[PDB]
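Asker: Here it is: the structure, laid out below.
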Amino acid sequence: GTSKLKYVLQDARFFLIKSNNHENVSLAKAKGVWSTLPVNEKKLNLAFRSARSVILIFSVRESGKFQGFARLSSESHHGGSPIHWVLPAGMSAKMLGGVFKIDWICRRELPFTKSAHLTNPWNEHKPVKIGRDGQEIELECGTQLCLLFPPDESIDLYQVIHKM
Ligand SMILES: CNC(=O)c1cccnc1
């Protein structure tokens, strides 16, 4: 069903998260973590304190798809177990901010062709697939985008709801 999913997304904030490669999304899916540049780290930390759920919607550049979505479970922190991200050419690990813990809500993909009817008011009402890394997606567009993903029957949102 979709009811617990709608409950998790109620009054959420949503952010488009870009990855240069599939490897980093695979790491994020396996380890429940993400790390971004300080400019976006600061925005996500502010958002985490502001809303009952903050949703990251992931897209690998040039893939033509979203690879899933997850909810922040923490503000960023430093000093944890290192993560061997594959970073863009010319980027060292020290250029990243801290590490956010995330709980995956859907690990299934969604092709951009399926979201062509959704526009993001916070990016000039351009199609929601369009945006820089860290672009916020307004509530209604973000909710509808998440509801387009195929249901992920491997995930139980009971555990997510309790963290809220
Ligand atoms: C795992 N994180 C990354 O790959 C990245 C790279 C540049 C900017 N933001 C995030």
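Going from the start of the chain as shown, residues are counted 1 onward.
The header says X-ray crystallography, 1.1 Å.
Note: Cβ is positioned from N, Cα and C throughout, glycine not excepted.
Okay, these came from Swiss-Prot:
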{"type": "BINDING", "residues": "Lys18, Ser19, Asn20, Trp34, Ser35, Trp85, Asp133", "note": "RNA binding site"}
{"type": "DOMAIN", "residues": "12-149", "note": "domain 'YTH'"}
{"type": "MUTAGEN", "residues": "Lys18 to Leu (Swiss-Prot position 361)", "note": "Does not affect ability to influence alternative splice site selection"}
{"type": "MUTAGEN", "residues": "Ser19 to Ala (Swiss-Prot position 362)", "note": "Does not affect ability to influence alternative splice site selection"}
{"type": "MUTAGEN", "residues": "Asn24 to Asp (Swiss-Prot position 367)", "note": "Abolished binding to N6-methyladenosine (m6A)-containing RNAs"}
{"type": "MUTAGEN", "residues": "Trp34 to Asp (Swiss-Prot position 377)", "note": "Abolishes RNA-binding and ability to influence alternative splice site selection"}
{"type": "MUTAGEN", "residues": "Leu37 to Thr (Swiss-Prot position 380)", "note": "Reduced binding to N6-methyladenosine (m6A)-containing RNAs"}
{"type": "MUTAGEN", "residues": "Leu44 to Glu (Swiss-Prot position 387)", "note": "Does not affect ability to influence alternative splice site selection"}
{"type": "MUTAGEN", "residues": "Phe66 to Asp (Swiss-Prot position 409)", "note": "Abolishes RNA-binding and ability to influence alternative splice site selection"}
{"type": "MUTAGEN", "residues": "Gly68 to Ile (Swiss-Prot position 411)", "note": "Abolishes RNA-binding and ability to influence alternative splice site selection"}
{"type": "MUTAGEN", "residues": "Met95 to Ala (Swiss-Prot position 438)", "note": "Reduced binding to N6-methyladenosine (m6A)-containing RNAs"}
{"type": "MUTAGEN", "residues": "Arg132 to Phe (Swiss-Prot position 475)", "note": "Reduced binding affinity for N6-methyladenosine (m6A)-containing RNAs by 9-fold"}
{"type": "MUTAGEN", "residues": "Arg132 to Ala (Swiss-Prot position 475)", "note": "Reduced binding affinity for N6-methyladenosine (m6A)-containing RNAs by 100-fold"}
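Map the listed features onto the structure and describe their local environment.
Answerer: Reduced to three states, the DSSP call for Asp133 (RNA binding site) is coil.
Every protein chain shown contributes to the tally, and the Cβ of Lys18 (mutagenesis position) ends up with 16 other Cβ atoms within 10 Å.
Reduced to three states, the DSSP call for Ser19 (mutagenesis position) is strand. Around the Cβ of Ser19 (mutagenesis position), a 10 Å sphere holds 23 further Cβ atoms from the protein chains shown.
Under the DSSP three-state reduction, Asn24 (mutagenesis position) is assigned to helix.
Sequence-distant neighbours of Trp34 (mutagenesis position) (same chain, six or more apart, CB under 8 Å from its CB) are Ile17, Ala28, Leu56, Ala70, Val99, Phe100, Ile102, listed in sequence order.
Within 10 Å of the C-beta of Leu37 (mutagenesis position) we count 13 further C-beta atoms, all protein chains included.
In the three-state DSSP classification, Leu44 (mutagenesis position) falls within a helix. For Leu44 (mutagenesis position), the count of additional Cβ atoms within 10 Å of its Cβ stands at 23 [all protein chains shown].
Take the CB of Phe66 (mutagenesis position) and look out to 10 A: across all protein chains shown you find 27 other CB atoms. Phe66 (mutagenesis position) falls within a strand segment according to DSSP.
Around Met95 (mutagenesis position), the C-beta neighbours below 8 angstroms that are at least 6 residues distant in the chain are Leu37, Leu87.
There are 9 other Cβ atoms within 10 Å of the Cβ belonging to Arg132 (mutagenesis position).
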Asker: Given the binding-site residues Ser35, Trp85, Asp133, which one's Cα is the least distant from that of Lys18 (mutagenesis position)?
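Answerer: Checking each of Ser35, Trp85, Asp133 against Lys18 (mutagenesis position), the shortest Cα distance is to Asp133.
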Asker: Anything from the mutagenesis positions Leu44, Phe66, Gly68, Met95, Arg132 with its Cβ under 6 A from ligand 1? List those in sequence order.
Answerer: none
Asker: Which recorded positions from the set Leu44, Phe66, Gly68, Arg132, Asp133 come within 10 angstroms of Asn24 (mutagenesis position), judged by C-alpha positions?
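Answerer: Checking each Cα against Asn24 (mutagenesis position), there are no hits.
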Asker: What are the DSSP helix, strand and coil residue counts for the domain 'YTH' (12-149)?
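Answerer: Going through the domain 'YTH' (12-149) residue by residue, I get 43 helix, 41 strand, 54 coil.
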